[PDB]
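**Q** First, the structure itself, so that you have it in front of you.
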Amino acid sequence: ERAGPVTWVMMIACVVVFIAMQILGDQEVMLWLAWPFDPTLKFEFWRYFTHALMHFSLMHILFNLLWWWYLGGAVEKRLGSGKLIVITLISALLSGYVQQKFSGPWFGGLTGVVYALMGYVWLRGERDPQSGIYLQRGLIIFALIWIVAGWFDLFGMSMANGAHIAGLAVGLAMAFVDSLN
Ligand SMILES: CCCCCCCCCO[C@@H]1O[C@H](CO)[C@@H](O)[C@H](O)[C@H]1O
Ligand SMILES: CCCCCCCCCO[C@@H]1O[C@H](CO)[C@@H](O)[C@H](O)[C@H]1O
Ligand SMILES: CCCCCCCCCO[C@@H]1O[C@H](CO)[C@@H](O)[C@H](O)[C@H]1O
Ligand SMILES: CCCCCCCCCO[C@@H]1O[C@H](CO)[C@@H](O)[C@H](O)[C@H]1O
């Protein structure tokens, strides 16, 4: 098999934006894609979402897209493109919102979305085995190591932990809902 359309297009888009950032510089791209950083930009609606497409180091984009490929790919294949779209939109909005509230509008990346996917896949598997969706034991360990890395700012460039929690909460909430139904 291969990655579905949403999984694939997100990966492509992030790579393209990362290349633009190397060519033009990070700030030049943030000017266009960052969460609104001035009142004159509040109705540029793409900005509530496009922050998720920007990454600020090789490790940032590499591990984000690895988790996205694996977890997003599984969700899309087993549960449909629509499911992945909604998890992605809600988690990007809410984690972005909490991030800007605590730390300002200059941020970006899929880290909040990955937290949501981790929470979703794990909880869905823990509550509802018959879905085909779950987070294997071994990968729980490595997910935790990735979480710890960001939680303790072990690379200096991490989001607010409140933003992490916000993303995780979206994934857990959606999995809870899907496990009831
Ligand atoms: C540190 C991050 C953890 C990385 C875990 C390994 C990721 C391996 C991804 O596998 C790929 O997944 C796609 C959708 O799930 C499939 O379409 C594809 O056939 C399969 O090869
Ligand atoms: C986590 C969510 C992932 C980010 C999704 C960002 C989608 C942004 C789409 O931008 C839109 O592109 C159009 C094409 O021209 C423009 O006409 C329009 O003005 C612009 O708003
Ligand atoms: C520093 C990053 C190191 C990543 C090492 C990944 C270990 C191997 C994981 O493989 C993946 O395991 C999943 C569950 O078995 C399969 O669903 C998937 O298809 C497969 O690709
Ligand atoms: C459903 C949305 C929930 C959002 C919750 C956000 C507020 C949580 C507070 O977290 C604490 O405060 C700081 C957060 O940035 C971190 O310094 C600290 O490590 C963390 O423990």
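Numbering of chain A is taken from Swiss-Prot, so the residues present carry the numbers 91-271, in order.
So this one's X-ray crystallography, 1.9 Å, going by the header.
Cβ coordinates come from backbone N, Cα and C, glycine included.
I grabbed these lines from Swiss-Prot:
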| type | residues | note |
| --- | --- | --- |
| ACT_SITE | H254 | active site |
| MUTAGEN | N154 to A | Reduced catalytic activity |
| MUTAGEN | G199 to C | Loss of catalytic activity |
| MUTAGEN | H254 to A or C | Loss of catalytic activity |
**Q** Reported as an integer number of Å, what is the Cα distance between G199 (mutagenesis position) and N154 (mutagenesis position)?
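**A** Cα to Cα, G199 (mutagenesis position) and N154 (mutagenesis position) are separated by 8 Å.
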**Q** Taking the Cβ of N154 (mutagenesis position) as the centre, how many other Cβ atoms fall within a 10 Å radius?
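**A** There are 21 such Cβ atoms around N154 (mutagenesis position).
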**Q** So, in DSSP terms, is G199 (mutagenesis position) helix, strand, or coil?
**A** coil
**Q** List the Cα distance (Å, whole number) between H254 (mutagenesis position) and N154 (mutagenesis position).
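**A** If we compare the Cα positions of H254 (mutagenesis position) and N154 (mutagenesis position), the gap is 13 Å.
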**Q** When the number of other CB atoms within 10 A of each residue's CB is tallied over all shown chains, which of the mutagenesis positions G199, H254 has the maximum?
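**A** Answer returned by the neighbour count: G199.
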